[PDB]
Every structure is written in structure tokens, then in C-alpha cells.
Amino acid sequence: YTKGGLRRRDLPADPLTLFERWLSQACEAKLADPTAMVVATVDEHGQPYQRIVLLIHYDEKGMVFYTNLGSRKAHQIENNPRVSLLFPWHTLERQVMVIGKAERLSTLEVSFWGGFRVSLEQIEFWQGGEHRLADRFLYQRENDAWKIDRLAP
Amino acid sequence: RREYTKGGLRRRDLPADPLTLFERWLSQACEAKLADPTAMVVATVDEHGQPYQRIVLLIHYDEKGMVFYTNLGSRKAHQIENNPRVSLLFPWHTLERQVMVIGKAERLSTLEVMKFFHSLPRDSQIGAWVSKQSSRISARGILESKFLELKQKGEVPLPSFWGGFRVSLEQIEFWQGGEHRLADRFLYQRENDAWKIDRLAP
Ligand SMILES: Cc1cc2nc3c(=O)[nH]c(=O)nc-3n(C[C@H](O)[C@H](O)[C@H](O)COP(=O)(O)O)c2cc1C
Ligand SMILES: Cc1cc2nc3c(=O)[nH]c(=O)nc-3n(C[C@H](O)[C@H](O)[C@H](O)COP(=O)(O)O)c2cc1C
Ligand SMILES: Cc1ncc(COP(=O)(O)O)c(C=O)c1O
């Protein structure tokens, strides 16, 4: 039901190890759409725009979702590929955020149906803790390694 | 929960004021026992055109805008002072819904902040003092040590780093999706002291 503590001693070398654990625990607890994430894109004037897409696939190169290539988000990524993704796992007192560049997948990802992979430049993990004081760890990709920091909730 | 999910959504079910429909949806989400009906994902953009996201709680709303409280030294506050253009998303996908709001984030006045702050319980009031939000911390003891410390506090004073923001209602999108249907998708766009209302393709 409830899972308690996120300490720097429990952290895996690969942030995706933590993601995968959390992702599967979300499916285990039958959350609606455990693969659902909110994509933030930015338009030509600096306006952020948001919508929910599904995580189809992930690995160390990126996180993958599909969308229409004529869609509003598709156009925005063309002008500016900087995006954020967030998994709203607040039902289990959790967030996960990914900062990266969205890059169109190739045609052979198997007309106007398309796919994007967001690089892993940052991955933040948020988990709700004792005395309503959350555990926050940010992985920042640097020099083919991850710099990890506790952040104040 | 499918009592609400089942029906389509069309112009003829839309009120002229979009907060009427938002309030309806919010209420249903509370009635449907959703985890945190008032939680919304706030999107900001840094100096480099890179968007950042995080969940916050909707505290108040009316025609002036939607309001949340945050730490004023946090990453989002700084991002907002450089670029006030934000987005809010209410991730109501258990009910196959999304409401997104576009507008501008302006700081609440001190006196606004004082009112809400006073309505909270003493726990959350002390809570506001603890964490230098978003800043790099050596370890969890630093917070816990300070949280325990602040139990020597009695009328609770207001931190100068604790306030909030009102996001204006420039655009509001409603999204009523479903299983195997095309999504019903409506944009309220503020113009000339009125709402231009359009169905968007899913
Ligand atoms: C649970 C859920 C999953 C969704 N998954 C996708 C998806 O994988 N791809 C997609 O294009 N839209 C998806 N949508 C719809 C989007 O939220 C959005 O309405 C659509 O992509 C158009 O966005 P845009 O006009 O900003 O480009 C989903 C909606 C919900 C509620
Ligand atoms: C359910 C839920 C509600 C939250 N509500 C708030 C809030 O009301 N205000 C706030 O500053 N942070 C809130 N947070 C924490 C933010 O998601 C985020 O971790 C923090 O504000 C720092 O964001 P920043 O580093 O981008 O400024 C909440 C988190 C969750 C899971
Ligand atoms: C601006 C606008 N909104 C909405 C619609 C469709 O409304 P509904 O399908 O809800 O009756 C149309 C159809 O042309 C339109 O032009």
C-alpha cells in the first residue's frame, strides 16, 4: 500500500533502475495509466504547452512516445526540441521528471503518425516522506556519468 | 466512476464561463475519490527555453486566475520572474480528462499571502519555515534537524520566502476523452472581455 523512505544509500547507479522499480510498483498497485506522462513543450514566444502522452518505450538513449506529426506538440518540438516529461504518481506520493531534447524517431520505429525520443539530461525523483518532508534526488547527466543531488522538497 | 466518463461533450453542454465547467469537473473528481483533485502540473520555462514541470496544489480560483503557494526562492519562482508565461494541467486521466490553463503568473500581494497563510494549521505553518526549496542539500538530517528545531515556535510568523502566484486565464482547454472514441476537445480563448470558444480536433 504505502512505501517508506528514499535515502541516498538506496539509490541505484542507473536512474532508470529506480524508474523501472517505481513504474512496475505503479502497475502492481493498478493505477490508471501507469505509463501516462505530461509532456511540456515551448512555442515560439516562450509559452509552455502541456498534454498527456503514453510512454511506449524507454532505455538509456531516451523515453519514447508517439503522436501525430501534424499535432500542435509536433510543430513546437520542430521549432524547439527542449521538453519536460512528468509522471504524476501522486497517488503513491511520487513524481518523476525528465528533462531532455525530443528527437523524431526514424520511419522504421516499427503517414502522419510519428514518434519522439527525449534524451535523459536530467531525471528527478520525488517521494513523499515523514513530517510531510519529501525525498528529492536529481540525476544530472555530465561527462558520461550522473551527478546526483538531494534537493530540498 | 464511469458515471461521468460515459457521455460525450458538445458546445450545447458548455457554459459561457469556463470556470463553471472546471468547477463541475473538479467537484466530480472529489466525488469520484481521485487522489488530490486539486493537484495540477505547472510548466515553466528557464532562460534557455527549456521547460520544467512540477505538481502543485490549486488553493483558490476565480475569473482573475488560478492560485498556488510556493517557496519564492524555488526553481519555479526564479523561472517565473524571468518568464511569467506558464501552463497548468489537471491530470484527471482516471476520468479520461485533462484541463489545461494558459496565462501569466503574477506574485500574490503580501496581504493575500497573509490571509491564506493564517487559514492553515500550525503544522503546515511551521512546515513552511523548514525547507530552502529546490536548493542542494547535504542530507535529510538537515531538514529533519530544522523541522524538529522549529517546534520551539504561540503565533506562527510568516516566512518572507513563502508566498504564491496567480496565473491569469488567457486560455482554458477541456479534454473529454475515452476508450475508443475521438476526444471531445474545447478551447476557451480570452478576447476583448469575452471567451472565444472553439472545438479542436483531437
Ligand atoms: C491517458 C491519455 C493518454 C494519451 N496519450 C496520447 C499519446 O500517446 N499521443 C498523443 O498524441 N496524444 C495522447 N493523448 C491526448 C493528448 O493529451 C493531446 O490531447 C493530444 O496529443 C494533442 O496535443 P497537442 O494539440 O498539444 O499536440 C492522451 C490523453 C490521455 C488522457
Ligand atoms: C501532491 C503534491 C502537491 C504539491 N504541492 C505543492 C505546492 O502546493 N507548492 C509547492 O511549492 N510545491 C508542491 N509540491 C512539490 C513540487 O512538486 C516541487 O517538488 C517543488 O515545489 C519544487 O519545484 P521547483 O524545483 O521546480 O521549484 C507538491 C508535490 C506533490 C506530489
Ligand atoms: C468554433 C466551433 N466550435 C465547435 C464546433 C462543433 O461543436 P459541436 O460539435 O459541439 O456541436 C464547430 C463546428 O463547426 C465550430 O466551428
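The numbers used for chain B are those of Swiss-Prot, and the residues that appear cover 14-166, 170-218, in sequence.
Header entry for method reads X-ray crystallography, 2.4 Å.
Placed from the backbone N, Cα and C atoms, the Cβ positions cover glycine too.
One entry in Swiss-Prot concerns the mutagenesis experiment B:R14 to E. Its note says: Reduces affinity for substrate about 7-fold, but has no effect on catalytic activity. Within the same chain, residues at least six positions away from B:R14 (mutagenesis position) with a Cβ under 8 Å of its Cβ are B:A45, B:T107, B:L108.
Mutagenesis annotation in Swiss-Prot: B:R14 to M, described as Reduces affinity for substrate about 9-fold, but has no effect on catalytic activity; the structure shown retains the original residue. B:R14 (mutagenesis position) falls within neither a helix nor a strand when secondary structure is assigned with DSSP, and so counts as coil.
B:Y17 to F appears in Swiss-Prot as a mutagenesis experiment; the accompanying note says: Reduces affinity for substrate 3-fold, but has about 5-fold increase in catalytic activity. Spatially close to B:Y17 (mutagenesis position) yet at least six residues away along the chain are B:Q41, B:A45, B:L108, judged by Cβ distances under 8 angstroms.
Looking at Swiss-Prot, you'll find the mutagenesis B:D49 to A noted as follows: Reduces affinity for substrate 3-fold and catalytic activity 2-fold. Every protein chain shown contributes to the tally, and the Cβ of B:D49 (mutagenesis position) ends up with 15 other Cβ atoms within 10 Å. Under the three-state DSSP scheme, B:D49 (mutagenesis position) falls in the coil class.
B:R197 (mutagenesis position) falls outside any helix or strand according to DSSP and counts as coil. As a published mutagenesis entry, B:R197 to E appears in Swiss-Prot alongside the note: Reduces affinity for substrate 8000-fold and catalytic activity 16-fold.
In sequence order, B:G21 make up the list of same-chain residues 6 or more apart from B:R197 (mutagenesis position) whose Cβ falls under 8 Å from its Cβ. Record note (Swiss-Prot), mutagenesis B:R197 to M: Reduces affinity for substrate 300-fold and catalytic activity about 4-fold. The unchanged residue is displayed.
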Cβ within less than 8 Å of a chain A Cβ is the test here; which of the mutagenesis positions B:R14, B:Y17, B:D49, B:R197 meet it?
B:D49
For the mutagenesis positions B:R14, B:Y17, B:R197, which sit with their CB under 6 angstroms from an atom of ligand 2?
none
With 3 residues left out of the model, how far is B:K166 from B:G170 at the Cα, in Å?
6
